[PDB]
Amino acid sequence: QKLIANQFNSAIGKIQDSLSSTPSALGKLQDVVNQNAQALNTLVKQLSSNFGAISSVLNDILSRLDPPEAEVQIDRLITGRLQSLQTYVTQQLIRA
Amino acid sequence: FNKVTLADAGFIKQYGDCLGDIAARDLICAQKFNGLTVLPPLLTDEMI
Amino acid sequence: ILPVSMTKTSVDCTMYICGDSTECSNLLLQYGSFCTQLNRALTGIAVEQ
Amino acid sequence: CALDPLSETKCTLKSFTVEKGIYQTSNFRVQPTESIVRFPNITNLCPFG
Amino acid sequence: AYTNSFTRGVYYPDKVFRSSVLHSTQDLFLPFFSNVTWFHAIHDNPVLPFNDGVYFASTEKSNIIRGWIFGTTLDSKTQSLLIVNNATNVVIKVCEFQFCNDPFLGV
Amino acid sequence: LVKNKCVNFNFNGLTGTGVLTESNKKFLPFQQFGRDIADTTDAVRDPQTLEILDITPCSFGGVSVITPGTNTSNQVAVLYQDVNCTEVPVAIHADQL
Ligand SMILES: *[C@@H]1O[C@H](CO)[C@@H](O)[C@H](O)[C@H]1NC(C)=O
Ligand SMILES: *[C@@H]1O[C@H](CO)[C@@H](O)[C@H](O)[C@H]1NC(C)=O
Ligand SMILES: *[C@@H]1O[C@H](CO)[C@@H](O)[C@H](O)[C@H]1NC(C)=O
Ligand SMILES: *[C@@H]1O[C@H](CO)[C@@H](O)[C@H](O)[C@H]1NC(C)=O
């Protein structure tokens, strides 16, 4: 009992420093978070593609083309962004 | 609690940066990231 | 070390796709209920956490 | 679907009965909505004529 | 002469208000760690080609390097370009004119 | 424009839309109109006043509904998203609702 006590206490202290050192043992944790973020960043960036349209920001397309023409541009942008959302959701499901 | 950082995590960190605490009187940070929202967990850190 | 949960996110389908444009929403209505499906899946994940 | 929120919940829930819980039915309080512009002074007319 | 351009050739390639981000532009830019040529007290003022752009600044001794003028033919067959310094602002000028190759104004 | 609602700030072109945001930072001679991670036009320089001015998009948070069972009672209570209570009805544009 005397030196099983010591060994225990000392070893706990070890765990402390070991972690503090810099092994981010919490790597298996960090990843998750980061992994998620990356997935978010892509989604956000995907708002700059025009998927074949003459431009990207809806406001413009609306602010340049008549409704009957708008139809085309708008629809294409819709399909593109819908696909981006779908991919994001499916990935989220898997990671879940 | 300090070895896990959010510094190089763009959207999550900058959404966590809607806590300017006075910096802008009217900051509805749910209307700044285009729908992308983050709900809070049912359990905080203190209760865990 | 074990991971237990992750970040709970949710996204405003209409805001993401047709943000603030009332001409875009009426076109989105032609695709049926995709936003509803997506919000449902995301909510399921958010509860699972 | 515009009434005490309970009603719009019943709307989204697609049933005329709801259980105990919570429901995201957000972005449903109409937006501020005006129509104006700011610009410059280009007094000179075009020679197109 | 030929010297390593340790790092130069970074100019706002845009006119959009941007802040703490990391944008990845794609345009004509001085290739890093590349080279250059020049001359010195030779008597000078030679000619040189232009490609698409010319990163160019130099040891202004006592302001002696004054203006950079263009002009492909100088038989006065093109209203090209000429820039020096006329108190208020540089003499931006265009006209196919003489292209007096060795500047002079009395001074 | 107005400076408090989705007056559609059409500053010299861009049909920017957004309540409040009487913002101010720093710019440069070329610097004219804002751009963030997602380009989200941060600020702008007015065509005929010429300054700096950012703005948050149509600024209206999200709402969910707590409930006991529909047949259990008809009472409900709504919980919003991240919104300081100060601007609740004004932050759901209560006036027209
Ligand atoms: C540039 O000049 C250096 C000599 O200073 C030479 O080593 C090199 O090959 C030249 N060309 C480059 C760096 O492209
Ligand atoms: C344009 O004219 C108006 C007069 O209605 C004036 O207030 C404004 O300052 C002018 N803007 C200029 C000259 O840029
Ligand atoms: C609602 O219906 C359930 C199912 O029969 C029942 O148990 C409950 O008592 C009802 N609510 C009220 C207030 O009676
Ligand atoms: C909400 O706004 C008021 C008014 O400025 C402020 O005193 C209060 O601290 C704000 N709420 C929070 C949680 O900061």
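By Swiss-Prot numbering, chain A shows 920-1015, in order.
Cβ from N, Cα, C; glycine included.
Record note (Swiss-Prot), natural variant A:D950 to N: In strain: Delta/B.1.617.2, Mu/B.1.621. The unchanged residue is displayed. DSSP assigns A:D950 (variant position) to a helix in the three-state reduction. Cβ neighbours of A:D950 (variant position) (same chain, under 8 Å, six or more residues apart in sequence): none.
Among the natural variants in Swiss-Prot is A:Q954 to H, noted as: In strain: Omicron/BA.1, Omicron/BA.2, Omicron/BA.2.12.1, Omicron/BA.2.75, Omicron/BA.4, Omicron/BA.5, Omicron/BQ.1.1, Omicron/XBB.1.5, Omicron/EG.5.1.
Looking at Swiss-Prot, you'll find the natural variant A:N969 to K noted as follows: In strain: Omicron/BA.1, Omicron/BA.2, Omicron/BA.2.12.1, Omicron/BA.2.75, Omicron/BA.4, Omicron/BA.5, Omicron/BQ.1.1, Omicron/XBB.1.5, Omicron/EG.5.1. Its Cβ placed at the centre, A:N969 (variant position) has 14 other Cβ atoms within 10 Å.
Natural sequence variation is annotated in Swiss-Prot for A:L981 to F, with the remark: In strain: Omicron/BA.1. Mapped onto three states, the DSSP output places A:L981 (variant position) in helix.
Counted within 10 Å of its Cβ, the other Cβ atoms near A:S982 (variant position) come to 14, all protein chains included. Under the heading of natural variants, Swiss-Prot lists A:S982 to A and annotates it as follows: In strain: Alpha/B.1.1.7.
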Which same-chain residues, if any, lie at least 6 apart from A:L981 (variant position) yet have Cβ under 8 Å of it = A:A989, A:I993
Task = Might you list, by sequence position, any residue in that chain lying six or more from A:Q954 (variant position) with a Cβ less than 8 Å away from its Cβ?
result = A:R1014
Message = Quick check for the class: what is the C-alpha distance, in angstrom and rounded, between A:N969 (variant position) and A:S982 (variant position)?
response = 15
Task = Check each of the variant positions A:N969, A:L981, A:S982 and report back the ones whose Cβ is under 8 Å from some Cβ of chain C.
result = A:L981
